[PDB]
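To start, the structure under review is shown below, and the notes come after it.
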Amino acid sequence: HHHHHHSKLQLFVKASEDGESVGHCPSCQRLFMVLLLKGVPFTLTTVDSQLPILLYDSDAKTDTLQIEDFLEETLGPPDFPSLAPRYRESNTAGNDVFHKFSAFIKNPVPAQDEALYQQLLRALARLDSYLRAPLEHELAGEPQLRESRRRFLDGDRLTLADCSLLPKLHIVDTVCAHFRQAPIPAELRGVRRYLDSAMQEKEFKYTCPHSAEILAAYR
């Protein structure tokens, strides 16, 4: 079904430095994921306003959030699965991780280093607590459940929320690990399980750019 192409729905995304494959771009990956999860035929095209961009008919859409809402609305039951999360909080948890990572990783002030890192950790901590908290349907079946059993944000299936966050969270882990020897702390069991579960899902695994690409983006 799905058609990738370098050198009808069509997604234009960034190519890698050498042009050989998919480039670093967490928004590009987000939409790549949405499209795969819809199970709709599509063409993805790498490129050497701003990407990602989507063509439907002759018509374009250039804004990540807009493209996403469109794909969620236009492609629905019974032809396509809806990917909206069920619970409000799936949409907000970890909403600040990426911003806090970016301020940490770009900081040139020695005396602010630990401080900004702590802010990063605290946000990762809150994401962790949500991932470990049993959701409604989990309790509906098991009334005394203490620790959530689920794989992802909203349950055991990838949703729009995961599509947005996983690409960002992958970068945080990749960059912090390699550059500052600061992998996601083992204490955050829910965050750790979440990244690992994601790597076992074809739609996340096969939309990841090579690690070298992410590393190069940060130098």
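Our numbering is plain: 1 for the first residue shown, then up by one each step along the chain.
If you're wondering, the header gives X-ray crystallography, 2.0 Å.
Cβ atoms here come from the backbone N, Cα and C positions, even for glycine.
Under its mutagenesis annotations, Swiss-Prot gives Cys25 to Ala (Swiss-Prot position 22) the following note: Decreases glutathione-dependent oxidoreductase activity toward TGM2. Mapped onto three states, the DSSP output places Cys25 (mutagenesis position) in coil. A simple way to gauge crowding: the CB of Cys25 (mutagenesis position) has 22 other CB atoms within 10 angstroms, across all the protein chains here.
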Anchor-to-anchor CA distance, Å, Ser7 and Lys8 (intervening 15 residues not built): 19
Gap-flanking C-alpha distance, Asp48-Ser49 [14 residues absent from model], angstrom: 15
